[PDB]
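Heads up: the structure comes next, in C-alpha cells.
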Amino acid sequence: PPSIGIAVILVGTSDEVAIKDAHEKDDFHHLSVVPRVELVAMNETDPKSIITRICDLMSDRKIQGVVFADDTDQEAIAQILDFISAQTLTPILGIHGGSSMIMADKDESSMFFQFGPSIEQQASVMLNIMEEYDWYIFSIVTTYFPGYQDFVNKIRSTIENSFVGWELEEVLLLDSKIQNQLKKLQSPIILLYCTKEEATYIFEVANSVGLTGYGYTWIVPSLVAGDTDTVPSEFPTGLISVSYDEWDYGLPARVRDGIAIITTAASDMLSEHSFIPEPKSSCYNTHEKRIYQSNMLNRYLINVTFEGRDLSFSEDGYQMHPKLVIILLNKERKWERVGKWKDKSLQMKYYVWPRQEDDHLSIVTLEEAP
Amino acid sequence: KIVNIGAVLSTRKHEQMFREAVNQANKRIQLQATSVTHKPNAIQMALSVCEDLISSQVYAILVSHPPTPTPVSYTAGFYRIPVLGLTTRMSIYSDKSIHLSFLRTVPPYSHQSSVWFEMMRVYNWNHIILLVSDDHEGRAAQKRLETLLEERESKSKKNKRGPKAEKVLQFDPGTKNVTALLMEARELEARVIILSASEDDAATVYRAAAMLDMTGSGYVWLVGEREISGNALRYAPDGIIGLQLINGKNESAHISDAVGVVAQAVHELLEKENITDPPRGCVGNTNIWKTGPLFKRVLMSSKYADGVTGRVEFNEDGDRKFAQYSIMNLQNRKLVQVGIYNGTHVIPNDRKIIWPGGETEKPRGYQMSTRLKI
Amino acid sequence: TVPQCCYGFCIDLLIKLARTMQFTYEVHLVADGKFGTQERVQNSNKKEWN
C-alpha cells in the first residue's frame, strides 16, 4: 500500500503530539494504498501564505491530497482554498473555523470540499427544529447575502410540500427604514439570513425593534451563529441557532475524517481503476501537464461513509449525512447546546423549548368521541 | 501625495503606455504606480500579484484576459481590495458573489443578445426561439434573456401583443452531434434562431446549422460578435445575423480612457477624506481595511461624461452603460456594418441587410401548420 | 406505443371544430395517465406541469 502525501494544515492553537494520534495513529489494511501525513502550523492569515506553505507542500514534499482548518470564521481564505485548490486540482475540506464554513458558488473545476451542511440542508435542519419548536408562526426576513432568491425559493420549497397551515407570515428582503419596514413582524420566531457582522448591526436594529421580547422565538444558522464564544450584546436573548458542532465534533476527529475520506476516496479507485494522482509539478511548473487530471477519481470519490457515517460530499460540496447540532444561545451568556440533528434525524435535551401573559393552558383530558 | 493604481495585461507596449498613463493621469495631489507581467501559472500569476500588488498597495488594479481568470483579484479580496476589469465579455466575472469587487471597463455580452431584444421592434419579430450552449455564463445569459423578456410583461401591465418567446435550449458544452438541438429546431415554426457561444462552442452551431438546412432560407439566426469571433468565420453560414460590440476589438485604448475614469475615481478619493491607505505587506496584514467598501461606493459611483473611448459609463454592476454594438450584416463571407445601437439608437444601414434567404424581406415565422395534433 | 382506433362525440366535436377553421387533425394519445397539473417534483424545486 503506497503512502501518498496528505497536507494537514493546523492553524492556531493545536496539539501536535495529539495530532500524531489523529494522523499517525493507524492505517487500515483493507486498502491498497497507505496514508502519508504532513502536519505543520503556519498561523499567517494572508492567503499568499496559504499559497506559500501549500505550494511548499507540493514543491518540497509530494502530496496526493491536502486538508486545512481555520482559526477564525473569515472565508476569504476559503475562497483562496477553492482558487488555489483547483489550481492544484486536488480535493480538500476545511475542518475548523471559516475553513469549515463553506461559501457560495463552488468552482466547477474545483474538487475541494468542506466540512458542513448546505445552506439548503441548513434550512432543512431549521425545519426539523421547527418541528421541535412545534410552532406554526413563521416568516422570512433576510438580506442580499448569498443565496438570496436561492434560500427564498428554498424556504418556499421546504414549505412547498407542507400540508399543515403553519403560518409563514411574509418574505422580506433586508437592506431608519430597518425598523420602519420591519415593524410588520408578527410570527413568534425571529429568523434571518445574512452575515454575522451583518447580524451585528441587524441585531442593533433588533434591539431597536424590541419585538424580540419573551414569548417570541429567534432562529439563526450555523455560520450565522458564528463563534459560539463570540456573543454580540445586541443579538436576541438566548437566541436559538442550531449549528455544526463547535464543541462536540472533534477537530482532530475531523482530521480522522479528512485523512480517512482521503483513503476511502482511494479505496474503489485504487481497487478497480487503480489510478492515483501524482503530485503537481510546481506552482509555477505544473501549468502544462496539468491536463493530466480527469473527473473520474473524485466522481468515484463521491460516495463514502466516514467512521460508518456517510462521507459523501454533495455535488455542491455539502455532506450527504451531515452531523448538525441543535443549539441555541443561553441567558447565561453562553451558547446552549440544544441537541444534535443528523440529516432529518435529530435530538434534543428536553421535551419543551426553553420557555403580563399566561404561560399556557394544560386543560388535560382524554379523547371521548364525539 | 502619490496615489498607487494597479494594472495587468498581456501587452508590454501597453505597460509602456501605462507608465504614460501615470503621467497625464498625474496631470489630471500626485500619482503612484506599479505593474506585474502575465504568468501562465495561475499560482505564479496571483503569487507575483501579491508580490507586486500588495507591495504596490493600490486600491484597484486593471487586468486583461489574454485569451474565472481573476485569482489575483481573488487576492484583492483578501484585502477586500477593489478590482478594475476590462476584457471578458463573459459575465462569470460579472457574478458578484465570488468576487465582491471587480470593475469591468466595458459591459460584457450581458446585454449582447438583449440588444436584439431591443431589436424586437427593429426586425418587428415577436417570436423568440432560444438556443444556447450549456454553461454557467450562458445559463445566466439566457436568464437575462428571460429577465428583459419578463421585463416586457411588467411593461405589458399598463401593437398586436408582444415579443413572445419559445423553447430555450442550452446545448451541452462541446456538442458532438447537435442533432437534438436542430431536431428541436425543425418543429419550431419560428424563423428566429437565438444563440450565442464561444468558437469551439459555436462549432456545431454554425457548422451543423445548415446541416439539416435548419437555417433554411428565411430562418433568422442572430448572435453577437463574441459568437461571430474566432473560427466562426471559417464555416460561417450564409446571411447570418449578428452585431459587433462597439470598440470591441482591443482594450488598449480602453485602458487609456479607463485611466481617464480612474483619475475621476482617485479625484473622488481627493474629494473624500479619512480613506485607508492599502497595507503594504500581504503577509503580516491580516485585516482588510474598510477602504475596499469605500472603493465600492467611490469607484462604483464614478461616472465620466465622455472618455477617449466615448462616453464612460458603468452598469449597476459597474461595467458600462448605454454601450453600443455595431450591427454587422453577413455578406460576401464577411460582416458588413449595418449600424449600431446607442443602446437604444436604431441605426439602419445604407445598403439593405439581406437575410440568408432572398434579400432583406421580413418573413413571419408564426406560420401555422395544417397538421393539428391532440 | 402504437396507433389504435379512436372515436367519440367529444373527439367528433374536435373534428367539427376543424371543420370550421381548417387544420389537418392529427390524432395522438396521452403518455401519462393524468390530464395535467403544475406539480412539485421530487427534487430541485422547479414547477412541474404534469
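Chain A is numbered as in Swiss-Prot, which gives 32-206, 214-393, 401-415 for the residues shown.
Cβ atoms are placed via backbone N, Cα and C, with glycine included.
In Swiss-Prot, a published mutagenesis experiment is listed as A:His60 to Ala, annotated Normal zinc binding. For A:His60 (mutagenesis position), the same-chain residues that are 6 or more apart in sequence and have a Cβ closer than 8 Å to its Cβ are A:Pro32. A:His60 (mutagenesis position) falls within neither a helix nor a strand when secondary structure is assigned with DSSP, and so counts as coil.
Look at A:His127 (mutagenesis position): DSSP puts it in coil. Swiss-Prot documents A:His127 to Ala as a published mutagenesis change and attaches the note Reduced zinc binding.
Taking the Cβ of A:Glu284 (mutagenesis position) as centre and 10 Å as the limit, one finds 19 other Cβ atoms among all the protein chains shown. Secondary structure at A:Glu284 (mutagenesis position), as computed by DSSP, is coil. Here Swiss-Prot flags A:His127, A:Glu284 as Zn(2+) binding site.
One mutagenesis experiment named in Swiss-Prot is A:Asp283 to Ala, and its note says Slightly reduced zinc binding. Cβ neighbours within 10 Å of A:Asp283 (mutagenesis position), excluding its own Cβ and spanning all shown chains: 18.
Looking at Swiss-Prot, the entry for mutagenesis of A:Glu284 to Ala says: Reduced zinc binding.
The Cβ of A:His359 (mutagenesis position) lies under 8 Å from the Cβ of A:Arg347, A:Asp348, A:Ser350, A:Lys380, A:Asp381, each on the same chain and at least six residues away in sequence. Mapped onto three states, the DSSP output places A:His359 (mutagenesis position) in coil. For the mutagenesis of A:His359 to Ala, Swiss-Prot gives this note: Normal zinc binding. The structure shown keeps the original residue.
Distance from the CA of A:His127 (mutagenesis position) to the CA of A:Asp283 (mutagenesis position) is 10 Å.
Packing around A:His127 (mutagenesis position) is summarised by its Cβ count: 25 other Cβ atoms lie within 10 angstroms of its Cβ, all protein chains included. Between A:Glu284 (mutagenesis position) and A:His127 (mutagenesis position), the C-alpha separation comes to 9 Å.
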